[PDB]
Amino acid sequence: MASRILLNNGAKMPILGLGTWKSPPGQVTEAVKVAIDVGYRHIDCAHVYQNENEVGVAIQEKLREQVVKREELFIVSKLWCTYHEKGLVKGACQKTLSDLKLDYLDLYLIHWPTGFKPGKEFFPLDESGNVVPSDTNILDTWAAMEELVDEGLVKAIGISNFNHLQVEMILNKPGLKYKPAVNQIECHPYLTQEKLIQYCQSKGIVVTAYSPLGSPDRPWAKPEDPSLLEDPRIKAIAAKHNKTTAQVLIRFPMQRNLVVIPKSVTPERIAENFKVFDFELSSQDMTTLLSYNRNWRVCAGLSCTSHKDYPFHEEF
Ligand SMILES: NC(=O)c1ccc[n+]([C@@H]2O[C@H](COP(=O)([O-])OP(=O)(O)OC[C@H]3O[C@@H](n4cnc5c(N)ncnc54)[C@H](OP(=O)(O)O)[C@@H]3O)[C@@H](O)[C@H]2O)c1
Ligand SMILES: O=C(O)COc1cc(F)ccc1C(=O)NCc1cccc([N+](=O)[O-])c1
């Protein structure tokens, strides 16, 4: 298992990265420092996570310490929904760059296909509680992303939470200049994503799997929800391989040619989650894990289902 996957922009992306959604600002600097110290070279970020400044403190310290060189790091962020208009994209990217202490991103993603009204609120609401959409579509937002490549702000651009028809829309964009390098989507044994993964891979788009552990700290968790880390069937595969359940859950997408971005702020788990390059799941293990699909989403976006561009009506 090689550590990096070749993107369609010619750059290599580490297949294991550290997630940062929900990482508290007072803990994420140490989390990222530990991650870099134990071998991580890819950090997944976003402006909407409200902790990019603190992630950046860690990156800058490790660069200053010469633990790593900038060229060895692969830093990803995402354009939030209230910045889809063409005149806001550059400033949104530049705020992320400033916060992260960087002069370029390795990858910048459209975070969700849904554009929302610009303003201070990340979810602008009407008086009846619906999110207020923007009238800027995925194709004009894509053109604005392409400009960022041509200005040197980002090395690669991609998409996140795009369904296959939305991916196709960009691939079919009149005058398309750069194809999306990555589609970052939720993926784990309860949401196995066979259809969307094969489509993206067939087009040379690399898929990153988010919430690979089932996001046990998601703010809307309910006790009745299924739990990957506690599933006895997955625990049994882990025991057979003398690994933890989390390690199996991280290795699983790796063997599907996916990138995977488990989140932790716990030093011992950050280190544990990286020790996944020294064992192999069998084909039978892989097919068994795939069999657990139930189309269950951590990020279902139920408050966004009437948006012209809500992604999860379509089968995939
Ligand atoms: N593009 C998108 O729309 C989108 C959406 C969701 C997520 N993401 C990205 O994907 C990342 C990962 O997804 P996620 O944060 O939803 O959840 P996740 O990575 O599936 O799970 C994180 C949770 O698992 C715990 N954990 C981590 N390692 C563990 C281990 N070895 N044993 C037991 N528990 C462990 C963490 O606890 P501690 O931190 O307390 O250790 C935390 O509660 C995000 O942080 C974000 O970067 C992107
Ligand atoms: O979107 C993520 O990366 C994780 O989830 C969130 C993180 C945040 F910091 C804030 C909000 C979310 C969140 O609600 N994310 C879900 C979401 C957002 C936008 C649009 C949709 N949609 O289905 O169209 C869904």
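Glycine is no exception: its Cβ is also placed from the backbone N, Cα and C atoms.
Feature annotation from Swiss-Prot assigns NADP(+) binding site to 10-19, 211-273. Its own atom aside, the Cβ of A221 (NADP(+) binding site) has 13 Cβ atoms within 10 angstroms in the protein chains shown.
Quoted from Swiss-Prot, the note on the mutagenesis of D44 to N is: Reduced glyceraldehyde oxidoreductase activity. Shown in sequence order, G17, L18, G19, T20, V76, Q184, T208, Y210, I261 are the residues of the chain, 6+ apart in sequence, with a C-beta less than 8 angstroms from the C-beta of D44 (mutagenesis position).
Neighbour density for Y49 (mutagenesis position): within 10 A of its CB lie 20 other CB atoms from the protein chains shown. Swiss-Prot lists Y49 to F among its mutagenesis entries, and the accompanying note reads: Complete loss of glyceraldehyde oxidoreductase activity.
The feature active site, proton donor is assigned by Swiss-Prot to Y49.
Shown in sequence order, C45, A46, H47, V48, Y108, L109, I110, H111, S160 are the residues of the chain, 6+ apart in sequence, with a C-beta less than 8 angstroms from the C-beta of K78 (mutagenesis position). Record note (Swiss-Prot), mutagenesis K78 to M: Reduced glyceraldehyde oxidoreductase activity. The unchanged residue is displayed.
The Cβ neighbour count for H111 (mutagenesis position), using a 10 Å radius over every protein chain in view, is 20. Under the heading of mutagenesis, Swiss-Prot lists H111 to N and annotates it as follows: Reduced glyceraldehyde oxidoreductase activity.
Residues or ranges marked as substrate binding site by Swiss-Prot: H111.
Checking the recorded positions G10, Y49, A221, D231, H241, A271 against ligand 1 with a 6 Å cutoff on the Cβ atom leaves no residue at all. Using a 10 Å radius centred on the Cβ of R251 (NADP(+) binding site) and all shown protein chains, the other Cβ atoms total 26. Its Cβ placed at the centre, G10 (NADP(+) binding site) has 9 other Cβ atoms within 10 Å. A221 (NADP(+) binding site) sits 18 Å from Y49 (mutagenesis position), taking the Cα positions as reference. Nearest Cα neighbour of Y49 (mutagenesis position) among the listed binding-site residues (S211, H241, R251, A271): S211. By the rule that a residue counts when its Cβ sits under 6 Å from some atom of ligand 2, the recorded positions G10, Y49, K78, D231, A271 yield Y49.
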